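Before any comments, here is the structure.
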Amino acid sequence: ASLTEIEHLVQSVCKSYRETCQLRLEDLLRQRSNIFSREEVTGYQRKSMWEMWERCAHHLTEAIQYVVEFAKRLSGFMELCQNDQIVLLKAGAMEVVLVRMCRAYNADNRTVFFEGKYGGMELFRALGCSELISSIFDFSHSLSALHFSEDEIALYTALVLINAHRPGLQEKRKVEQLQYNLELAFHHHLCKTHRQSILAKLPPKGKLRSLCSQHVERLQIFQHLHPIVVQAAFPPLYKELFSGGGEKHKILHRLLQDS
Ligand SMILES: CCS(=O)(=O)c1ccc(CNC(=O)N2CC3(CCCC3)c3nc(-c4c(OC)ncnc4C4CC4)ccc32)cc1
Ligand code: NA
């Protein structure tokens, strides 16, 4: 590579993110004052466990859809073979959402954006997975302290997804080359903006893997309680990425084909 080529990659990644960020940061901050009432928290707590799981599975899917769109728009992703594209999204799309989540987290009152308003851990008690919720919250709290810029998230999420270590990749060297360019792009931006300090403060890759495995773990617990609910009321893309053996229907495949 060259210095010019690397700077072009920074802007290409940032553009790709701006176009696929789901909600604009400005729209998220303006809403921080809009918080659920005590009666509205009771309302969420009074809802059934299956209803809460269904609503949560639907929002995770919508967030994943934008992460798929980000991958398609990512420099060098569509050039990779179909197998590697799918391995990279199956293993990383969930992790990209988990990072993007801190944008909708307010560390001041310990609230997250959910269905038009801001709520705390209490709003998700009906789910019956208080450990996963607390984990998502602490992880969001941790990244909030870093005070990420939209460009920084754009470049970091690009690397999260483009990982050569992912098990099952056919063209490892091709991903190793893509990762190396994105590494440089990210490090160049951080160097230019005097933000090299956050590198040590970044969460270890093992923590992202832990939260993903924790989701699947609590999902199978819920699946054993309401199998017909996962079968009839859960999104097809969610089922493929997390439910076993819901991997039968290939939704990601069609998502990548068109455009
Ligand atoms: C993402 C791009 S963005 O533009 O910044 C953006 C856009 C929309 C929203 C709305 N909220 C939302 O989607 N929410 C809220 C919360 C956070 C914590 C509690 C509930 C949650 N959680 C999950 C989630 C999981 O998030 C990664 N991981 C595992 N399980 C779950 C489900 C609770 C079972 C999945 C969506 C989800 C927020 C942010
Ligand atoms: Na934040």
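Indices start at 1 and increase along the chain as displayed.
Placed from the backbone N, Cα and C atoms, the Cβ positions cover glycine too.
In Swiss-Prot this protein carries:
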type: MUTAGEN; residues: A63 to F (Swiss-Prot position 327); note: Completely abolishes transcriptional activity
type: MUTAGEN; residues: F114 to Q (Swiss-Prot position 378); note: Completely abolishes transcriptional activity
type: MUTAGEN; residues: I133 to N (Swiss-Prot position 397); note: Nearly abolishes transcriptional activity
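Recorded residues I133 (mutagenesis position) and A63 (mutagenesis position) have their alpha carbons 17 Å apart, per Cα-Cα distance. Distance from the CA of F114 (mutagenesis position) to the CA of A63 (mutagenesis position) is 12 Å.
Residues within less than 8 Å, Cβ to Cβ, of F114 (mutagenesis position) and separated from it by at least 6 positions along the same chain comprise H59, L123.
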